[PDB]
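Reviewing the structure listed below.
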Amino acid sequence: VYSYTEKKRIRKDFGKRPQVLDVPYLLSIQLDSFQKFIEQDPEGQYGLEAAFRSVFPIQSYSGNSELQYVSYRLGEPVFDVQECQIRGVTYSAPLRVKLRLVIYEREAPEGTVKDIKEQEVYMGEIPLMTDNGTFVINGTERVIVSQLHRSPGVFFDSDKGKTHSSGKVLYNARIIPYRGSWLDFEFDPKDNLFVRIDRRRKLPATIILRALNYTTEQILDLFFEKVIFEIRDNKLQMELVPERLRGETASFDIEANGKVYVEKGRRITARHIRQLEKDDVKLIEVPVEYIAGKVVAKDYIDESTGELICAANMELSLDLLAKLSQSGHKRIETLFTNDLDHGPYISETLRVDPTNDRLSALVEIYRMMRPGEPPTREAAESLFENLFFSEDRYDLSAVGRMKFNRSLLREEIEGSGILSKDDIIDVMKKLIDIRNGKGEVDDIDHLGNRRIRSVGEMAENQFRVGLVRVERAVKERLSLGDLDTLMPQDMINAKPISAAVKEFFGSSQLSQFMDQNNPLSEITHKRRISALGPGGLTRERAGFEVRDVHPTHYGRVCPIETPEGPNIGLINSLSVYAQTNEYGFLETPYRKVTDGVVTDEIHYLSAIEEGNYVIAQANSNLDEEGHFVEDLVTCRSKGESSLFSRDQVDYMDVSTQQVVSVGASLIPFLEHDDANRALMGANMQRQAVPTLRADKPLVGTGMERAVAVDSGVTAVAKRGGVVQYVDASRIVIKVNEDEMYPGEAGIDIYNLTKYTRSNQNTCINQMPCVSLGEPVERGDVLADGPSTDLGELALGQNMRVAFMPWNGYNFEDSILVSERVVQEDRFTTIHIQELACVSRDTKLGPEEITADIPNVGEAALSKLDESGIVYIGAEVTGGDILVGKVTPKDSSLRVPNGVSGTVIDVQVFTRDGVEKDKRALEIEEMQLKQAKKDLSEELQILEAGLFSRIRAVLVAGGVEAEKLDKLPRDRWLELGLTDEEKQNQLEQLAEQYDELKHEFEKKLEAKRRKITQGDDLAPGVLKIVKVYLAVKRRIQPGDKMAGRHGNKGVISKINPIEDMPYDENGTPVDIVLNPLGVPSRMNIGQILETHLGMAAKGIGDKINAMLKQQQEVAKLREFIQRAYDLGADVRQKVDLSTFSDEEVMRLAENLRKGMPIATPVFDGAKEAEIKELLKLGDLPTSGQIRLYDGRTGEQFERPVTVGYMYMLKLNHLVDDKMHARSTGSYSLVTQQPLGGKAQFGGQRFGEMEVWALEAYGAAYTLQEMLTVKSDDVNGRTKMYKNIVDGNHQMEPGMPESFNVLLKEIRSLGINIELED
Amino acid sequence: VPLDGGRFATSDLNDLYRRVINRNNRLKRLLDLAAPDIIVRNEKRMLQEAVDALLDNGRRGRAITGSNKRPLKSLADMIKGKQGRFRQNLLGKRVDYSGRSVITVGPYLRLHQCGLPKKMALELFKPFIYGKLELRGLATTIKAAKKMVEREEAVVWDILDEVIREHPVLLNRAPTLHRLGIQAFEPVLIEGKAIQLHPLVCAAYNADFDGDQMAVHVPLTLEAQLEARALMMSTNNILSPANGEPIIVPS
Amino acid sequence: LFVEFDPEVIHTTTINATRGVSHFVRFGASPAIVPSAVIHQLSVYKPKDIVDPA
Amino acid sequence: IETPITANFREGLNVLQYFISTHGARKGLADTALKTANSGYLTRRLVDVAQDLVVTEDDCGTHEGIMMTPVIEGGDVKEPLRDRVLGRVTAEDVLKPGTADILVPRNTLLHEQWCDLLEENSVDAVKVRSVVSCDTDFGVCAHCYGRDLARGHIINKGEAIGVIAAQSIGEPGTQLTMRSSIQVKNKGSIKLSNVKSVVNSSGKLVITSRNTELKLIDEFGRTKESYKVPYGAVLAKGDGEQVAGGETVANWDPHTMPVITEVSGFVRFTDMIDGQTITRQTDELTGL
Amino acid sequence: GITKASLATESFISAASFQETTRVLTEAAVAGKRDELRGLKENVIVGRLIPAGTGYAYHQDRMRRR
DNA sequence: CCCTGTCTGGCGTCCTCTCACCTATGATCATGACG
DNA sequence: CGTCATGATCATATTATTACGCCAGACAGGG
Ligand SMILES: [Mg+2]
Ligand SMILES: [Zn+2]
């Protein structure tokens, strides 16, 4: 079955793979993150409650006072979104917090407080998010963009190759906390182990192991095994486990049990280890040279002298053995220090250590942190407990503790946010294991190590920084005042909190201005994974590897939609199905392929769970049950594609559209384009402009409805029902009774957004697309937006294209367009410019906006009214007067030189106290009248719905067929009816009606207050006049058009109609492209799009022929059914036998300008299907029509390719780039011309052009190019007199900026001069 | 500079000089009223560090800032590097009598001429038109001539066709790589708003027509017209200076 | 300003309670070795007049 | 990747093949970005080191120039004599091998007719005057530069050649990239250079030098093959002989450095004391 | 090398318009070094004719009248 | 004094176009209202 | 008439780090 707007124009759909998971709501990152941020969240985390429970309770400097936390609450905003964008306020909500003050007594902090006080306090204004997913900061709609950064936890990197120039790789182990001090363990080419804290000075690593109160005996107990030597009657025998001897060449003949095992000069084989462990050999015999370099573990003391025999971690010599042998020790514990197995890294590290106990280690750490000051044991304890071991200054998140347990092979993924002793010891153990040769290092670009922050987490962090500044103020006013007399709003002030959150949302590196000229550009700017910003890398520094697609971007981050230029691969765009995990990583759906059958359950995999399993590719053929029809199937195991068996697979992809993003899944035939041209096509499809009447794509991907409905430019119905009143302003839906609340009678009113300014100076319009009396369903479009049509997404328009060289006018990439295109007004885009004029406050008095103006006459002032402001509707030229303004000297606002327009909307804002003039009172009466009429129509329309409910209830149960309309309509309650649900319902509707009456009274009073009041404004401004010009820019030689595949081009000549190549029917082609761009720039998808567009228009022409002849619905039903079946096993399977002879005529009314065809991305329409659809129309099979010429009237040889391509106009127009300057203004500090176009400036004759004129022999051209034309002021006035008198001659002089160089060098101690 | 809001976001130099004069006046007052023995030392350290912030900020240990993270600009940051007087103001300058627009093809040109709009040719060539007006006697002063060419009356297009005729312009593509990147043409007036540029010539600019933009300059003096005709004309440079290969290869 | 505390208290970690002091007079890692002479000399200073900035 | 892309753009590409194509494409785009970033700075440093050198005289008056020979990597001759000695003033006047007969005088610009007359007589090495061996104080004379490139005649007195030179080198920096025996092909006489050779017992010619360079002199004088010959290599031929095509004339071992001798006699050990100077390591699984 | 060959000149304006300006101006400050405009880029700085094309004939005239 | 490692200074394309942003917080003084 | 509270206007610089990389030349560490 189909929805009623899907019976208007049902898009033909090729495609073979039956879908199982539809496209999710495309704005779920922004909305879900900010819903996670601001919501009443119990059990502590996440949200604002995490900040308010981690920075509170503020306890004082031993004054026994404490400011603890209760709850919070956000009130309603004073301004809704529309008034906020008009006036210019933030769209914020006040953050009320309930704080409590308690004050303890003397001698008992575990005793009773004498007095508490709990109260409401005001702090900050956090800006809310609109339903589109955007913020309104100062009247300009802004987006905060998700950041891709390093995941907190341990990270074992390897500084490969480059250091020490000898190939010896290093290994470092960066512990990355979420908030606190970093910690980098590393090696050096002497194989010592060095710690460092926050990239500061370097210490040997075991100095922190003493700082955790470990003795050296315990350190060697941890980081090494033991070797036991027993002195038993002969040559100091040894306990030997032969696994340590795997490949070691002994120094003697190892024999045991009267049997020679190992010979001198040979090594111990593995089978000799098997012999020694099979015979269970324990004690072997060593020479005196064997313990010549063995390292003792613990301290041995002589019992008689009370001295030290040998210190810990010391090699043993002959005299040390002679001392400890005669003291009474039979057991000797040493360490195993092999070449391959276990290096003595800990032992060499302890030999570099000068420290000896806990205190000296804490002193040295306190000295490397803060240099050159007296340490004290209390200060060293406090610093080292506040580096890693305190809840305040150090905090891994849950993400950090998960990565730190997972990368150390733990079990519990839950732990504390602070470190401990076992954590650092496990980091050093894993680092030594990586140095020993077992285990692997971790790459950086792997998406199991890249977390995604969003709006909620970054706003929480900035709010937390505001709170630690305010706890740095409250720890102030709390123990330095008189108690009890103050309340907790005199202490805490809202300036740092609001300053921090307002600086983050106002100007950050990630809170950026929304590129809004297209529904696609909105919905793909909100889905952006930027690597830049705070905590990430920078553009002009890094690098190589991060600008490259890793093998685990498959289905998380789009590989082909990224901006080319200085930041490729850093401004990644997130894919279609890609959600965000609980912790912040990326996850993507798959289908659990149990042992034979592809089960239709979806199952979200992260980036590290994907690697262990094995995933089938998306388009693998399966026969109606899930059984894979091949016995070799293409899969990918561990980041590496291969060919696997039938039933060793564990997952299949969901749909074939999931590698790409929503920018580059509206490209039909994407699998035929080379990836560079698909990148340029997706980026230019983002850069489109909305035309006047947007049409549709004939060749789409079916993804248009998700991008249109799941954005916020169309007016989606909330509750379905029957339309009651359509208008260009408003739309009224009457809600069906099986969707309807019992109370609040309810018929909905959609106030559309008519002609208003976007951010890119386009024209964001909404047009109603429903008829009257028409049913609508829940979840359905009512009003099309900009670049939409019937709920689809129509960016550009589809035109008749031919690929042929035509007389050179399409030489490199140019485009040649018939005048039939510009006559139909079909690229005529509508732009809106906002021109502001402020009435400031200066000396000699304030300014005047009135029209009594000097130096002007009738010809200027005829287009102004009697109070200076231009009319609404006056079509002005470039350089007239819009607002007349004179200062205590003409300073009237003028149209900037070049642009026409029609003044559509004038706003006047008045700072309160200033006298409103007659036009400001006219606008006040106008908006009073509009708001009065609008709220009165709200009351009338909802009262009409309420009375219709009363009529619907009184059909039964005491019905009065004639007596109902004899009495006035406001008394439909006291009629004959007992105590039932109906009199209860009439009482509830009377409650609703009296609520509407008193609500209408109070809301009209509040709206008169909002219109009548002034507005807070800039320091020293009287009134602001804003005027909206509405230019209509058509098309001309110089604009940029482009298709959807990377075929760019400046349109080069707008030919007449007659010159166009026509065919043997009569129709001229509209646009003549260039064929030579196809074999080099390998975008072969545009030719398949051209042929399938010609097939679509062939079906449309046959419908137009079968309908223009007034044929009955039977033949239309026949032909539309044949055009909708037409293919292989497909998904569509429609039938017109359930459309009932009236929808088929209206569906053919919508198909007569062409039949829309969906072609999904990697499961598209093959060549034979295009041929069979070109055979259904009577077009030629090869797609090529023979074409005549317009000039000569004789045939082009070798018939050419025509069809329809869907081409977009880009907003790089030519009357926005063109500029010229004879003599304008000059800069102030260096007397050179200004830069730019708005400032009337000159083009920079840069350095390489100076080199290119030195490279010729042009000497006078360069002399006037940098002395006369540019800098020397007396030289250029002499030049201007000489040019207007006909004498071409220059008096050179000196550049004045060289005198500026002399003054800047001379302002140092340097004495530069000019000799002779 | 005023920011038109009642306040002056000052330049960094006045901040630096203001810091030196504050610290110096406080040091004069502390040497006046006697320094507390081993005391007249911290203030001189502060003065030395403020002067070292003024002459070259950031060369001594951690630099200063006004707002917020960015270190502010001393004198050596005005002479050195990019954004300084050697590379931004003295070796490459901003230049009057110049303009820029988007290029296009127009293959009906001879290779020594390029299309150029009527609006650009009227705004680049203004004082030539003023001179021809008060030399032919169609405006008494300069102000009547300026208002005539602002209204664009029906006679100034004949003046403009009489000043373009044998007068070269310099076309320039924005990444000039080698010396064929600046060439000189003789303009032809075009109804429209783009620069029609001969196709063969676009082998030397490495310029396609997918939105490229080129800038035109005007040689004012007489010797510069002769140098843009004899040395830099588009017919003269047909061989590259890298080898003997022709640069007019048909593309 | 002159302070006297370095026996076994917070040598350099907690300036005061809050307020906003510039620093600890810098001049090296620790404060300049202040001997027992200037302190006694600054026990009764300001023996001039109002002086001031004219 | 060991499993290639068996699908072209006229047919489809499925998802993994298009993903691997994306690996290649984004690697290329990032190469072009950072490539331009280095290329512009290379042009800057070259036009700032040259910057000053102006053709300021008309004849320096020296003779010593560099020797232009065609480059020989060891295969086909890559850059011939006509494309190197095109338009540059000769250092010493070229005498054809009819010795004491002058072919060109010693100050003649070698334009295209003279280059064809060089190619006909098969001239070995036209010694020619270079800019680096000039004599002009504070500048470069006109004759040592050569033809005015981009024009036909000799260089004009004045054209700044440092700037056009630095632009001509740095301008193709956008196009550049960023990140057993001797087998003969042709036939001719055999030349050896810097060789110390001796006769083995087999009758061949063995070599006692690393600095040996083999050359193939053709029928008219020049050289079409050159081969660096290693130390102790064994030739199947000698000097001045004649070979045929496809004939490997030399063989050696790239793994072993041969310590071959000159005189024929017994071998004894001098200053070779066992245990210290030489050690006893018996090859276990072979025997020798 | 070309960056050291360009920083080691007898003309401090060329070596100042190239890389580090601080070291070049301090060395030329304490040495009392005296540029004489010596070629192309110093004359591009100071605003006069290049001694390459037509300005080469002008500079031969100017140097001959010295 | 003769290496050999560390440290801190230099440097990292051109041209153009668009947009926002460029305090707020605390203390003191004056005026008005209430007792 | 006096005192207290509230509102408006005017006045200055932490508030209490970590994701570039190479080359090069001087300064110093180890022997
Ligand atoms: Mg291009
Ligand atoms: Zn010479």
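The residues of chain A that appear here are 2-889, 914-1341 by Swiss-Prot count, in order.
If you're wondering, the header gives electron microscopy, 5.3 Å.
Just so it is clear, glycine is given a Cβ too, placed from its N, Cα and C backbone atoms.
The note that Swiss-Prot attaches to the published mutagenesis A:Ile561 to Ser is: Resistant to antibiotics salinamide A and B. The C-beta environment of A:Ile561 (mutagenesis position), restricted to residues of the same chain at least 6 apart in sequence and closer than 8 Å, consists of A:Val661, A:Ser662, A:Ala665, A:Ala676, A:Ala679, A:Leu680, A:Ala683.
Within 10 Å of the C-beta atom of A:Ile569 (mutagenesis position) sit 19 other C-beta atoms, taking all shown protein chains into account. Under its mutagenesis annotations, Swiss-Prot gives A:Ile569 to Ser the following note: Resistant to antibiotics salinamide A and B.
Where Swiss-Prot documents A:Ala665 to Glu as a mutagenesis experiment, the accompanying text is: Resistant to antibiotics salinamide A and B.
Under its mutagenesis entries, Swiss-Prot includes A:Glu813 to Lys with the note: Disrupts the enzyme's active center. Mapped onto three states, the DSSP output places A:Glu813 (mutagenesis position) in coil.
The distance from the Cα of A:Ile569 (mutagenesis position) to the Cα of A:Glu813 (mutagenesis position) comes to 26 Å.
Among the mutagenesis positions A:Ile561, A:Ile569, A:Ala665, none has a Cβ sitting under 8 Å from a Cβ of chain B. For the mutagenesis positions A:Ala665, A:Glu813, the largest tally of other C-beta atoms within 10 A is found at A:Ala665. With an 8 Å limit on C-beta distances, the mutagenesis positions from A:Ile561, A:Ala665, A:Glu813 that reach chain D are A:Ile561. Secondary structure at A:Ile561 (mutagenesis position), as computed by DSSP, is coil.
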